[PDB]
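Q: Quick one: the structure is below, questions incoming.
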Amino acid sequence: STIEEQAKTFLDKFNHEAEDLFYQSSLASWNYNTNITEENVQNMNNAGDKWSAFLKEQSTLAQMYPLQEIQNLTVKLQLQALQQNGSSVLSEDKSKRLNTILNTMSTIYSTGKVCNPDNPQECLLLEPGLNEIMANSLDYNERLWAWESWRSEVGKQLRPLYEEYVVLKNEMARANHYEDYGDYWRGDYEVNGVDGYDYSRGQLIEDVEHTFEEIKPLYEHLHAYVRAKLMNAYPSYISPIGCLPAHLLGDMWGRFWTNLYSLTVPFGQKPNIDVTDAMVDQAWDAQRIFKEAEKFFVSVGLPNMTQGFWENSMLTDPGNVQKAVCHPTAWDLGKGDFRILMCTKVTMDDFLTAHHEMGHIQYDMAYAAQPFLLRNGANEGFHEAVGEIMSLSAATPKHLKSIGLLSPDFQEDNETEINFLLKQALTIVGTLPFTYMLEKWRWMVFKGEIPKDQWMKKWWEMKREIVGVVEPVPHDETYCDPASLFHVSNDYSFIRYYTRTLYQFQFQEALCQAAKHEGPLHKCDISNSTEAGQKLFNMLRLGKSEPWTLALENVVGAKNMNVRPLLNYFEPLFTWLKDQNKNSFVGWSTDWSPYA
Amino acid sequence: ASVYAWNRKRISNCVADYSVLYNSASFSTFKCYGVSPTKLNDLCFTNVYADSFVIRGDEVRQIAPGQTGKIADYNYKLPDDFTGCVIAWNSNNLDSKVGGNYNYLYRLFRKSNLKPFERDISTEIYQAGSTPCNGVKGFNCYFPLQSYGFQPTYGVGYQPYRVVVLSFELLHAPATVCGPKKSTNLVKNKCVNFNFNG
Ligand SMILES: *[C@@H]1O[C@H](CO)[C@@H](O)[C@H](O)[C@H]1NC(C)=O
Ligand SMILES: *[C@@H]1O[C@H](CO)[C@@H](O)[C@H](O)[C@H]1NC(C)=O
Ligand SMILES: *[C@@H]1O[C@H](CO)[C@@H](O)[C@H](O)[C@H]1NC(C)=O
Ligand SMILES: *[C@@H]1O[C@H](CO)[C@@H](O)[C@H](O)[C@H]1NC(C)=O
Ligand SMILES: *[C@@H]1O[C@H](CO)[C@@H](O)[C@H](O)[C@H]1NC(C)=O
Ligand SMILES: *[C@@H]1O[C@H](CO)[C@@H](O)[C@H](O)[C@H]1NC(C)=O
């Protein structure tokens, strides 16, 4: 009869068939991941082609229902999600060219192998050949050689490809009534039609700058401390007034600073909180790790794992004969099928990763009552943030003492809390200016503010201005230095880590206020608190049915992303860094004073 | 059978032992409406209607008087004044295959809700719009029956459940489906209270 009932019936014949086809495709991807064999690759490709053709046919059929004659907000949200053209608005030749460009960037990134000139008989791939060198070497020219040679090969291969990529993506985005591809990425946070809780695509950049301006003093003090410690480690290369050399940050790109914890430790004489030996002495299997994680999630009041989870997950490396991807991934296959694919070792990192991926599984289970096209996070930040809050809570010494992994007579003094907070800042705070600079650079590239002949002169200028990292030697326009990273070369949004980092501490403050924790925020554990789990599950059950602003009102009581919980989390460390930086100079100079 | 084409078996002129069903450990749901299981083995009924079908795990709750859903409106409707028992059990072992068992269907769309104890096996294309379907599943004209995709790796809310609904009615005809009355060991040569065939 009416247009709304027609759209509801169409959405039901979408949903029902979609859940089952997404299941078939996801199961084919799972069978590829647990069994790397060519027929499984062919079955995965066939299922993916069927899934993409079915999405094409439903997008072709959904557009015939006009949006303004539908008043129900959820139906309008699903119709808005379905009616996106994607690449279908672009011509078939240009769509094929874009797909070919994406595939050849995937092959160049995956099979990129670089080694020293005049010694070409064997070479090292990025993982794990170059990762271990970047994370463990203490030699200046070896790290400089690896960094410059990998950015030479990868950038000189990828620069014309990226120049074609930006033009094709801008053409697709302006064909979809967007200003640029950056506006297309910012449209994920766009909320329209809700009174008061509306969020605009242009408000996202302003909110990111407003939060980063408050990030900046803490990052300046952390950068000054890391600069002083790297000056102690490397005597002559680092200047007191200038930026850090790029190849000394402990990772390939500067994404994380967590590999500098050994060099920049405050109190080496004091012990660590490493619990690995305690699990080795008590012979803790990975099954026991996941059962302890399940005990953590039932302690907060969330539902426990299904029987099919324990039956169908692969929590151990299969063997030599059978090949599997080692990366930990939580799979929501559909229809109540939840699995974790992780090659779990007996380490603290794998235990925290198990908590993180079981948080992903809990988030996926929570919106199982929702319709299929609403089965997502409210934005891309919440989905990772609900795993990162479990990674925060599980890492506390109170949680380790509660599960018996730590000695009950372990002395928790201020020095261990300071060095733990410094490690968490090197992991968490250090990625924020790199993420903001990369996303702002990509937004200016898509917007056309930066011409193609001036990409790198601005980029290093941004890195000195924002990240406080100087190039070792100047780079011309034959280089493509951003696209050596996985997410930018393979068409992935990068602001999800920034939003995840802020939502992580916002959720942490909300649950710790719910749990009535009376101490420091980093000393807070959300176990044993039913009300904190209920406050979490109220947002978790919504999924994508409600706006992320309304979900954030439901959790923290605020209508916008906030920066104050992060500063409250690191406030003891902030005071300690301000005390330690009295003699040294906070801040950096954008000039070429260390080396160029 | 499928829930749109649920099998109905009329049970008459025999002895119905309900304690075999009630004391079995193989059933997950044994919810009786309008009668209690303890007096089933005593009472007597004119006829027993045994409706059998397969549904999902989350749809077992809809087999009840006064419920609302796809199964209640479009597949199998129970009256509010229903006397009988709903017995359901998990059948993931039998009714699920690794490739996917698509032999089970469910009417997804109908113009009006079903009457109680009605069977709809029509395969006519549902008309959601003003345009005539003309027998082709085009725009706004959808096929009514949609398949279930049973697999053994499914969640407990999606695993197949075999449901048998027994309907007990009393009509003015003589009730012949009675329970098995027991027989206390005969004692002779003593002053006892005897009950022989009523
Ligand atoms: C993985 O694939 C090989 C290919 O022959 C097969 O023999 C093996 O049974 C498979 N293993 C699993 C767990 O599916
Ligand atoms: C919108 O549709 C859903 C079903 O798709 C329904 O449950 C909900 O009540 C509707 N909301 C309004 C305001 O009509
Ligand atoms: C998708 O593309 C078609 C054809 O160019 C166009 O008519 C339609 O409006 C587009 N969809 C949206 C949401 O703009
Ligand atoms: C989850 O918890 C319920 C109730 O506490 C329990 O009956 C069930 O066995 C648990 N699931 C698993 C897989 O242990
Ligand atoms: C830790 O506490 C001791 C004792 O109160 C004090 O002497 C020391 O300065 C403190 N250190 C820091 C970093 O707060
Ligand atoms: C949380 O509850 C469990 C259940 O008794 C208990 O063993 C554990 O010690 C509690 N946590 C804390 C921090 O006391």
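Heads up, chain A uses Swiss-Prot numbers, so what you see runs 19-614.
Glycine is treated like the rest: Cβ placed from N, Cα and C.
Pulled from Swiss-Prot, these are the listed features:
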type     : residues               : note
DOMAIN   : A:19-607               : domain 'Peptidase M2'
MUTAGEN  : A:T27 to Y             : Increases slightly the interaction with RBD domain of SARS-CoV-2 spike protein. In sACE2.v2.2; increases interaction with RBD domain of SARS-CoV-2 spike protein; when associated with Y-330 and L-386
MUTAGEN  : A:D38 to A             : No effect on interaction with SARS-CoV spike glycoprotein
MUTAGEN  : A:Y41 to A             : Strongly inhibits interaction with SARS-CoV spike glycoprotein
MUTAGEN  : A:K68 to D             : Slightly inhibits interaction with SARS-CoV spike glycoprotein
MUTAGEN  : A:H345 to A            : Complete loss of enzyme activity
MUTAGEN  : A:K353 to H, A or D    : Abolishes interaction with SARS-CoV spike glycoprotein
BINDING  : A:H374, A:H378, A:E402 : Zn(2+) binding site
ACT_SITE : A:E375                 : active site, proton acceptor
MUTAGEN  : A:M383 to A            : Slightly inhibits interaction with SARS-CoV spike glycoprotein
MUTAGEN  : A:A386 to L            : Increases slightly the interaction with RBD domain of SARS-CoV-2 spike protein. In sACE2.v2.2; increases interaction with RBD domain of SARS-CoV-2 spike protein; when associated with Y-27 and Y-330
MUTAGEN  : A:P389 to D            : Increases very slightly the interaction with RBD domain of SARS-CoV-2 spike protein
MUTAGEN  : A:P389 to A            : Slightly inhibits interaction with SARS-CoV spike glycoprotein
MUTAGEN  : A:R393 to K            : Increases very slightly the interaction with RBD domain of SARS-CoV-2 spike protein
ACT_SITE : A:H505                 : active site, proton donor
Q: A:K68 (mutagenesis position): which of the recorded positions A:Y41, A:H374, A:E375, A:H378, A:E402 have a C-alpha within 10 angstroms of it?
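A: If one measures from the Cα of A:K68 (mutagenesis position), no recorded positions come within 10 Å, so the answer is none.
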Q: Determine which residues of the same chain, besides A:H374, A:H378, A:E402, have their CB within 8 A of the center of the CB atoms at the recorded Zn(2+) site, and list them by sequence.
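A: For the Zn(2+) site, the extra neighbours are A:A348, A:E375, A:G377, A:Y381, A:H401, A:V404, A:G405, A:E406, A:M408, A:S409.
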Q: Within 10 Å of the Cβ of A:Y41 (mutagenesis position), how many other Cβ atoms can you find? Include all protein chains, please.
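A: A:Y41 (mutagenesis position) is surrounded by 21 other Cβ atoms within 10 Å.
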Q: Please give me the CB contact count at 10 A for A:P389 (mutagenesis position), counting all chains in the structure.
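A: The Cβ of A:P389 (mutagenesis position) has 20 Cβ neighbours within 10 Å.
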Q: Within 10 Å of its Cβ, which one of these recorded positions (A:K68, A:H345, A:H374) has the largest number of other Cβ atoms?
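A: Most Cβ neighbours within 10 Å: A:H374.
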Q: Among the mutagenesis positions A:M383, A:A386, whose Cβ has the fewest other Cβ atoms within 10 Å?
A: A:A386
Q: So which of the recorded positions is most packed in, judged by how many other Cβ atoms lie within 10 Å of its Cβ, out of A:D38, A:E375, A:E402?
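A: Buried the deepest by this measure is A:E375.
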Q: My list of mutagenesis positions is A:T27, A:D38, A:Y41, A:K353, A:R393; which of them have a Cβ under 8 Å from any chain B Cβ, in sequence order?
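A: So the ones by chain B are A:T27, A:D38, A:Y41, A:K353.
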Q: What residue among the recorded positions A:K353, A:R393, A:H505 has the most other CB atoms lying within 10 A of its CB?
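A: Counting every other Cβ within 10 Å of each candidate, the maximum falls on A:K353.
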Q: Any idea what the Cα distance is from A:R393 (mutagenesis position) over to A:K353 (mutagenesis position), rounded to a whole Å?
A: 11
Q: Using only C-alpha positions, which one of A:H374, A:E375, A:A386, A:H505 is spatially nearest A:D38 (mutagenesis position)? These are the recorded positions in the record.
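A: Nearest listed residue in space: A:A386.
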Q: Show which residues of the chain containing A:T27 (mutagenesis position), separated from it by at least 6 in sequence, have their CB under 8 Å from its CB.
A: none
Q: What same-chain residues, at least 6 away in sequence, bring their CB to under 8 Å of the CB of A:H378 (Zn(2+) binding site)?
A: A:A348, A:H401, A:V404, A:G405
